[PDB]
Amino acid sequence: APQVXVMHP
Amino acid sequence: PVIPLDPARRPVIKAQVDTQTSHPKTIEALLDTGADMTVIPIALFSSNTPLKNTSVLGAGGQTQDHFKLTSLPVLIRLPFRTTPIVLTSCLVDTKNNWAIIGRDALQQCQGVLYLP
Amino acid sequence: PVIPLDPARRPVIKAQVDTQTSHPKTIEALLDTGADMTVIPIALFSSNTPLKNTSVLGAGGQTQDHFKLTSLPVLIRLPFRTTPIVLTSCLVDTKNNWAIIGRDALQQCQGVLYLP
């Protein structure tokens, strides 16, 4: 797969 | 522009996206050096719209059903620039939460990440 | 350095990461403007460490099981630097898939994106 990265709450 | 990196204020820019399926729209997008590929919300697309399925690796593992892949290029215009970025293909978020400008597109803007 | 962005080549760096729970270790980490906080593989912590609960939003939606938060700060040294990034806390990847240097770490290097 391509990668897609990250958020809080 | 120079965009400063801050944990509490995401590097977002306004961007005109042309899906070739309906009139171009303005979205708010995250510049993301950790995205292989660009992501735009399904809401940009007409309802008659054929999209290919695909795997995406995310924070919590590989997702099968969340993202789709376009068949046509997608053109993106950044603020105050006339030439579009043209992506051969790009990812589509079915949940409408991610608008992400990835390295495919930043390569085209000739974007850089700069560490002092 | 100026890192060029390229979809076929992940922008990665070699970083020495200090959990303060086992000896420091140099790992390869993804440089990632689309991350609010840094992510460190659970493997780098004594299997005897306390870790808090947390929820993270990923490409596949919210996850509450996959990432923990650190009880102690984490120090990170980058190539050719005596002085460490200091992270009050950060995320821990329970499945050891990811090492990601995020906007927290990058603020302290004063990294920027640049779009010509």
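To match Swiss-Prot, the residue numbers of chain C are left as they are there, and the shown ones run 450-565.
Heads up, header says this was done by X-ray crystallography, 2.6 Å.
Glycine is treated like the rest: Cβ placed from N, Cα and C.
Positions annotated as active site, for protease activity by Swiss-Prot: C:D481. Listed in Swiss-Prot is the mutagenesis experiment C:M486 to I, annotated as follows: Almost no effect on protease activity. Swiss-Prot lists C:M486 to V among its mutagenesis entries, and the accompanying note reads: Decrease in protease activity. Recorded in Swiss-Prot as a mutagenesis result, C:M486 to A, D or N carries the remark: Complete loss of protease activity. What Swiss-Prot says about the mutagenesis result for C:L506 to G is this: Complete loss of protease activity. What Swiss-Prot says about the mutagenesis result for C:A508 to I is this: Decrease in protease activity. Recorded in Swiss-Prot as a mutagenesis result, C:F516 to Q carries the remark: Complete loss of protease activity. Listed in Swiss-Prot as a mutagenesis experiment, C:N545 to T is described as follows: Almost complete loss of protease activity. Mutagenesis annotation in Swiss-Prot: C:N546 to P, described as Almost complete loss of protease activity; the structure shown retains the original residue. For the mutagenesis result C:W547 to V, the note given in Swiss-Prot is Almost complete loss of protease activity.
Mapped onto this structure are the features recorded in Swiss-Prot.
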residue	record	Cβ within 10 Å
C:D481	active site, for protease activity	28
C:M486	mutagenesis position	24
C:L506	mutagenesis position	18
C:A508	mutagenesis position	29
C:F516	mutagenesis position	26
C:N545	mutagenesis position	12
C:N546	mutagenesis position	17
C:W547	mutagenesis position	24
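Each residue contributes its Cα atom, and for C:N545 (mutagenesis position) and C:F516 (mutagenesis position) those atoms are 10 Å apart. By a Cβ separation below 8 angstroms, chain B lies close to these of the recorded positions C:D481, C:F516, C:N545: C:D481, C:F516. Chain A comes within the C-beta cut-off of under 8 angstroms for the following of the recorded positions C:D481, C:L506, C:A508, C:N545, C:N546: C:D481, C:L506, C:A508. The separation of C:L506 (mutagenesis position) from C:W547 (mutagenesis position), Cα to Cα, is 15 Å.
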